[PDB]
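Here is the structure we will look at.
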Amino acid sequence: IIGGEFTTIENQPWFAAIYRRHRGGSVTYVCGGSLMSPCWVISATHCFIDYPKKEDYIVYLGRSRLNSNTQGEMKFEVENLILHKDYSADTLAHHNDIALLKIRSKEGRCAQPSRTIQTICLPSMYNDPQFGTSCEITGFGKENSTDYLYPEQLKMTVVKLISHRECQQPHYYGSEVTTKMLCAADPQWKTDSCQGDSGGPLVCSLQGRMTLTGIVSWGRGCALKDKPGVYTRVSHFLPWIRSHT
Ligand SMILES: COc1ccc2ccc(C(=N)N)cc2c1-c1cnn(S(C)(=O)=O)c1
């Protein structure tokens, strides 16, 4: 997250921190995610498509720092990794960039809701907020495009939703962004998601309820003029999400 503010997981309790074990024992951060139901986390297929082996992945809930065991966190392995069957990656644009990870503790259990661990509600069909609506993002991604390290502490920021026809203008993304994708950015281009934030939540308060409207997917640069963050539009995928869970 470029700019924004440092935060802690009690403000973001549906946020999943996903890591990968490498041959030889080293572990590194991979992508964020969101808890949809006790046994199910949703993220982006691009985070896993090159290493599609469920056994390589560690999922934490209730964790606030990249290298510290926060009081009250739980650790999980992946029972099932489900990648969307029609996913593809163009130059910029990612297509059907959604995935489900069925989670399980070493004792065989799903998550147990607590003060630092909670689900986020999914959207309803044909019901997204209007362009101009403020929404929040969370992640452990880069603070600056020229950094190679990620922040130790969880960050968050707020951005505004942008219409399909504005995001399809020539200096934005043209015909590369489709009706299955949602654009959001800072009007002043000073804050955004960046590398390392992928798969994480775009949450919008809609008719009173906090809703998982988007999933961090792709962008040109970070916090660059006329280049919004692009998000997987969750409401399009309600039939897929339903049948695979
Ligand atoms: C692998 O990088 C990624 C991966 C996913 C992204 C998702 C959203 C956004 C965004 N701007 N909202 C940027 C992203 C970048 C991304 C775009 N360029 N930069 S950087 C650090 O300048 O190379 C990284």
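Heads up, chain A uses Swiss-Prot numbers, so what you see runs 179-423.
Per deposition record, X-ray crystallography, 1.9 Å.
Just so you know, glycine gets a Cβ as well, placed from its N, Cα and C.
As recorded in Swiss-Prot, the features of this protein are as follows:
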type	residues	note
ACT_SITE	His224	active site, charge relay system
ACT_SITE	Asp275	active site, charge relay system
ACT_SITE	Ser376	active site, charge relay system
MUTAGEN	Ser323 to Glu	Abolishes phosphorylation, proadhesive function and ability to induce chemotactic response; when associated with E-158
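Recorded features from Swiss-Prot, shown on the structure.
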residue : record                           : DSSP (3 states)
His224  : active site, charge relay system : helix
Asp275  : active site, charge relay system : coil
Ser323  : mutagenesis position             : coil
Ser376  : active site, charge relay system : coil
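Ligand 1 lies under 6 Å from the Cβ of the following recorded positions, listed in sequence order from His224, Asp275, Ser323, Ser376: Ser323, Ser376. Between the CA atoms of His224 (active site, charge relay system) and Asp275 (active site, charge relay system) there is a gap of 6 Å. For the recorded positions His224, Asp275, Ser323, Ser376, the ranking by surrounding Cβ atoms (within 10 Å, all protein chains) places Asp275 first.
Taking the C-alpha positions, the distance from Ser323 (mutagenesis position) to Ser376 (active site, charge relay system) comes to 14 Å. Counting in whole angstrom, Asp275 (active site, charge relay system) lies 10 from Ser376 (active site, charge relay system) by their C-alpha atoms.
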